[PDB]
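A.B. asks: Got a structure here, written out as structure tokens. Questions coming.
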Amino acid sequence: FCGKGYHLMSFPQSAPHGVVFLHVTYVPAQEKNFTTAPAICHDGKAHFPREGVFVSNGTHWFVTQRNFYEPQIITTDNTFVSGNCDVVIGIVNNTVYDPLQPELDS
Amino acid sequence: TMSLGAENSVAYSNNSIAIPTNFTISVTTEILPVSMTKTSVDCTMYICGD
Amino acid sequence: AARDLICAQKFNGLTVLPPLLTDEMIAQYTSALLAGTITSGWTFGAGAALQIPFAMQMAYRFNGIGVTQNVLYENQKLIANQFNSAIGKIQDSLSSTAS
Ligand SMILES: *[C@@H]1O[C@H](CO)[C@@H](O[C@@H]2O[C@H](CO)[C@@H](O)[C@H](O)[C@H]2NC(C)=O)[C@H](O)[C@H]1NC(C)=O
Ligand SMILES: *[C@@H]1O[C@H](CO)[C@@H](O[C@@H]2O[C@H](CO)[C@@H](O)[C@H](O)[C@H]2NC(C)=O)[C@H](O)[C@H]1NC(C)=O
Ligand SMILES: *[C@@H]1O[C@H](CO)[C@@H](O)[C@H](O)[C@H]1NC(C)=O
Ligand SMILES: *[C@@H]1O[C@H](CO)[C@@H](O)[C@H](O)[C@H]1NC(C)=O
Ligand SMILES: *[C@@H]1O[C@H](CO)[C@@H](O)[C@H](O)[C@H]1NC(C)=O
């Protein structure tokens, strides 16, 4: 509707019998391939991302957001548990970090 | 015969995704007309010339 | 022996010009739009196309409409069957009714 991309701003300017809009938009530029999975098995649980994508750089699995590559370790804060491992197609096996474990190991 | 565009093929797979690692800020220009000339015609003088 | 209406139109100075874009090229545009939508989602509408599995694309749509993606990922076969049945119903309706 306002510029090709994700719209940020628009600036109006006058013109003879008209108006000129300067649309400031966001365009993703430099791309990268990744190996992805919908959910992660962990102790019979199917962890899904709260917001972002499960990706892998070949060895480890991280979670990012969709429009920008920013990998983070998969914990229980950015994932939620729903169902078991026997339903979702394409699930993979990986561990999920728990921040409460070093606090309870004191 | 005109060219529709450059042919491209998306490297689709059921376990592969592409995520951007950088961005750019694009400011484009769009021109829209709003008004035009307000003409007025003297009907009798145009037809008859006084 | 029977004069045509198009011949009667053409004999009196009325002519129909052909369109600039032919139907094969319009079909090529729609094929490109369909392939881009299937293989990338909305990402081909904002820049270069980013590949993504269609289950993840439909999970994006489900999260967009306000439904948690486990509903898709636990009912994927049922949703695919419903989409195939709806496509077949569209096929049968367009094959039967001409209105
Ligand atoms: C995937 O990313 C992880 C996190 O960056 C990598 O793990 C570390 O990689 C660095 C190299 O930059 C090593 O020095 C560290 O010892 C690694 N740490 C661990 C715990 O493995 C991992 O190597 C990456 N995998 C690739 C690139 O295949
Ligand atoms: C993301 O892209 C921007 C430009 O689109 C990059 O910024 C340039 O980086 C080079 C690196 O030497 C500089 O020479 C240029 O002067 C920079 N341009 C501007 C406008 O500052 C940026 O480095 C990219 N980021 C990554 C991580 O690749
Ligand atoms: C991803 O992989 C495909 C297939 O190997 C390759 O054609 C493409 O250049 C890669 N990179 C991107 C950004 O799609
Ligand atoms: C992706 O599809 C290929 C063939 O179409 C199949 O062999 C492979 O197992 C599929 N991958 C997953 C994760 O289902
Ligand atoms: C994940 O682990 C379970 C039990 O440890 C096993 O049954 C299953 O095959 C594993 N899946 C993969 C993809 O390794």
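Chain B is numbered as in Swiss-Prot, which gives 696-745 for the residues shown.
Cβ atoms here come from the backbone N, Cα and C positions, even for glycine.
Okay, these came from Swiss-Prot:
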VARIANT   B:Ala701 to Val  In strain: Beta/B.1.351, Iota/B.1.526
VARIANT   B:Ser704 to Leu  In strain: Omicron/BA.2.12.1
VARIANT   B:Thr716 to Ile  In strain: Alpha/B.1.1.7
A.B. asks: Taking the Cβ of B:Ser704 (variant position) as reference, which residues of that chain separated by at least 6 in sequence fall under 8 Å from it?
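C.D. replies: In sequence order, no residue meets the Cβ cut-off.
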A.B. asks: Report, in whole Å, the straight Cα-to-Cα distance of B:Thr716 (variant position) from B:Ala701 (variant position).
C.D. replies: 24
A.B. asks: Select one residue from B:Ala701, B:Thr716: among these variant positions, choose the one with the most other Cβ atoms within 10 Å of its Cβ.
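C.D. replies: Of the variant positions B:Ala701, B:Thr716, the highest Cβ count within 10 Å belongs to B:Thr716.
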A.B. asks: Which of B:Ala701, B:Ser704, B:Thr716 (variant positions) reach within a Cβ distance of under 8 Å of chain A?
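C.D. replies: In terms of proximity to chain A, the variant positions that count are B:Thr716, given in sequence order.
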